Amino acid sequence: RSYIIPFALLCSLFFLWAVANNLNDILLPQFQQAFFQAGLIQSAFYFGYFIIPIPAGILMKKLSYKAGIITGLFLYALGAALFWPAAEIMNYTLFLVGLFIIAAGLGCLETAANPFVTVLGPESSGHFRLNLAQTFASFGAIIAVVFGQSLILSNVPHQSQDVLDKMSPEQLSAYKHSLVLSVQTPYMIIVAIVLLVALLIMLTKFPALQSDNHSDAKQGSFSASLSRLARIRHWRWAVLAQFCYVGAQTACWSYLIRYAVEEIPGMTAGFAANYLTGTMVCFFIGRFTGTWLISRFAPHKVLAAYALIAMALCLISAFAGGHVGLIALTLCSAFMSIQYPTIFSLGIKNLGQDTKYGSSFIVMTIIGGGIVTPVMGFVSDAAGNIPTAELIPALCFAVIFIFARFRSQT
Ligand SMILES: CCCCCCCCCO[C@@H]1O[C@H](CO)[C@@H](O)[C@H](O)[C@H]1O
């Protein structure tokens, strides 16, 4: 009935957001590629994806999911717009703040949008719901890159540091400014889009949800919800699973190009980037089919299946070499696909009141994407080769598979 149109609205809204945000992701390098400095950027990620979750979750429970969605969408656009002035007058701090603000908007929507979808109807199809909505997101990112990337990088000044270095100061001065005069258009478009969404949300009326309910005296408490969460094993485990996923995922993609160039003579860093784009096509295709699988079958089985397959690809990747290992690596994304969503739904469904704080944590495990890199680099260096470092992902996939035969409750 009324649980359905909002859903579809949301998928389309997942799509658009993934486009809009993905565009932000394409522009930032340039805006930053203008010039302790960049360590501060990477932390904006830890900030948005580690801090905000819980507070964002506090917001959710004392208000609603939609609040979080709305406020989250607000944070992002605020941070984004901060660029126009930060750009034009070349204040990095103004840039940095807008960044951090955007960062919180993401952690916000993340802890917010995901449970909202899985809960946006019957518990059983909560998993499929989120997956479909992700596929829409993923498709959005496809679009984002495909169309927008090329058809928006023809306004960006190509410049060999060769020239850039030789420029006089006033020239260099001038150059930089033309760059920001480029971002200040699709950036308005981006912001525009963010607002269009926020609007649509504010307008569309959603049905009532149990996990929303503020109905709770003292037991509604954070620490209350917290200790309650502790007793839950599959939630506990899903958290462990999601730390491992992000870990493994970023490990694959992160060192994929390095792998290519080190493994195949004579691979160019430029060319390997194709195997990378391929991986994204795998990912999306992976998700599409994967979700259709979640229609017919138990999520954990589809999860466990995909978990195992992915781990297998990695061992082939780690142990083989040449293209065989590379192709396995890129083919792996086809199976990471379904994982983030499913780990998430399986993780919460069925949490009730504790759904919201349940997410806040799940999301924080995105800290894993950063934590693997040193491990990846570490193992890699000890190994002498990238491939054997690919064992780390495989190791995550193994763990995630256990969770899939250990995901249950009652
Ligand atoms: C109308 C409300 C929309 C709220 C959206 C929050 C959903 C979070 C989904 O993350 C996005 O989805 C894709 C796959 O995860 C990524 O490719 C994209 O870069 C990422 O940002």
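Numbering of chain A is taken from Swiss-Prot, so the residues present carry the numbers 22-56, 61-435, in order.
Per the header of the entry, the method used was X-ray crystallography, 3.2 Å.
In case you wondered, yes, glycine gets a Cβ from its N, Cα and C as well.
For the published mutagenesis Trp38 to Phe, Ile or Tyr, Swiss-Prot gives the following note: Strong decrease in L-fucose transport. According to DSSP, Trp38 (mutagenesis position) sits within a helical segment. Listed in sequence order, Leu134, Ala162, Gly165, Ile218, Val219, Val222 are the same-chain residues six or more apart from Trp38 (mutagenesis position) with CB atoms under 8 A from its CB.
According to Swiss-Prot, the mutagenesis experiment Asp46 to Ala or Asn carries this note: Loss of L-fucose transport. For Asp46 (mutagenesis position), the number of other Cβ atoms no farther than 10 Å from its own Cβ, over all displayed protein chains, is 12.
Cβ neighbour count for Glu135 (mutagenesis position) (all protein chains, 10 Å cutoff from its Cβ): 23. Quoted from Swiss-Prot for the published mutagenesis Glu135 to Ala, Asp or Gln: Loss of L-fucose transport.
Mapped onto three states, the DSSP output places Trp278 (mutagenesis position) in helix. Spatially close to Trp278 (mutagenesis position) yet at least six residues away along the chain are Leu301, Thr304, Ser358, judged by Cβ distances under 8 angstroms. In Swiss-Prot, the entry for mutagenesis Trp278 to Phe or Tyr states: Slight decrease in L-fucose transport. The structure shown retains the original residue.
Per Swiss-Prot, mutagenesis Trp278 to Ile is noted as: 30% decrease in L-fucose transport.
A helical conformation is recorded for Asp46 (mutagenesis position) in the three-state DSSP classification.
Where 4 residues go unmodelled, between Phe56 and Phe61, the Cα positions on each side are 13 angstrom apart.
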